[PDB]
Amino acid sequence: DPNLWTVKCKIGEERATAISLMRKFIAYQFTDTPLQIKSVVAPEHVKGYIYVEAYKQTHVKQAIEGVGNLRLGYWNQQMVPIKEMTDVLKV
Amino acid sequence: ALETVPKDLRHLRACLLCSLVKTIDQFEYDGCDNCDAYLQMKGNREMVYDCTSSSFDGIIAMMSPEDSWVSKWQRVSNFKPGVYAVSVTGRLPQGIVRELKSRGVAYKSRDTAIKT
């Protein structure tokens, strides 16, 4: 299964960043540079960073090289613990 | 597709059967895109209010149900790509539930939230 990577986003604009990145995926999925990531998680109570479901940090970087909101996390990304998928989606 | 992709953040409400999250605008223009044949979501609003839930917790931008353990858990590995809600709060009317059962489509509640 794909792994979750934590990418830092502007505080309070994680939802906007997710909407923008999914719109860009819609616009560029049929192009020569589609987004190989699977999904994105922006928990309601998690501010400052979001989770990207991808197999490689390379895929994560190619997905987040869009809006500048994720520039700070563009330099490096951090794995989400294997046990942590269950906790990711808890409300 | 983009038709299933909601256009704005106003008046979001999820379906009770497939947990499809879309706005009243495209529910009016098309209704559901999963069980429209089984539900007749299009052409009315009162029954739409009963057959859709305005309280949903968490959404998933699933696109590959065939290879998603998310889809495995939430039992939409057999539905199309789209936006689905992890938790849906509501229930269908007994009449609609009986109609679906008679047609052979048992109604499985999508309320996966832990109530205390």
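Since chain A takes its numbers from Swiss-Prot, the residues it shows come out as 176-266.
Placed from the backbone N, Cα and C atoms, the Cβ positions cover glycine too.
According to Swiss-Prot, the features are:
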type	residues	note
MUTAGEN	A:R246 to A	Reduces the affinity for Pol II elongation complex; when associated with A-247, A-249, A-250 and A-251
MUTAGEN	A:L247 to A	Reduces the affinity for Pol II elongation complex; when associated with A-246, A-249, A-250 and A-251
MUTAGEN	A:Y249 to A	Reduces the affinity for Pol II elongation complex; when associated with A-246, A-247, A-250 and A-251
MUTAGEN	A:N251 to A	Reduces the affinity for Pol II elongation complex; when associated with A-246, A-247, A-249 and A-250
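In sequence order, A:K183 are the residues near A:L247 (mutagenesis position), counting only same-chain partners six or more apart with C-beta under 8 A.
Non-local neighbourhood of A:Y249 (mutagenesis position): A:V182, A:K236, A:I239, A:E240, each in the same chain, at least six residues away, with C-beta under 8 Å from its C-beta. Packing around A:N251 (mutagenesis position) is summarised by its Cβ count: 11 other Cβ atoms lie within 10 angstroms of its Cβ, all protein chains included. Around the Cβ of A:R246 (mutagenesis position), the number of neighbouring Cβ atoms within 10 Å comes to 14. In three-state terms derived from DSSP, A:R246 (mutagenesis position) belongs to a helical segment. DSSP gives A:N251 (mutagenesis position) a coil state; it is part of no helix or strand.
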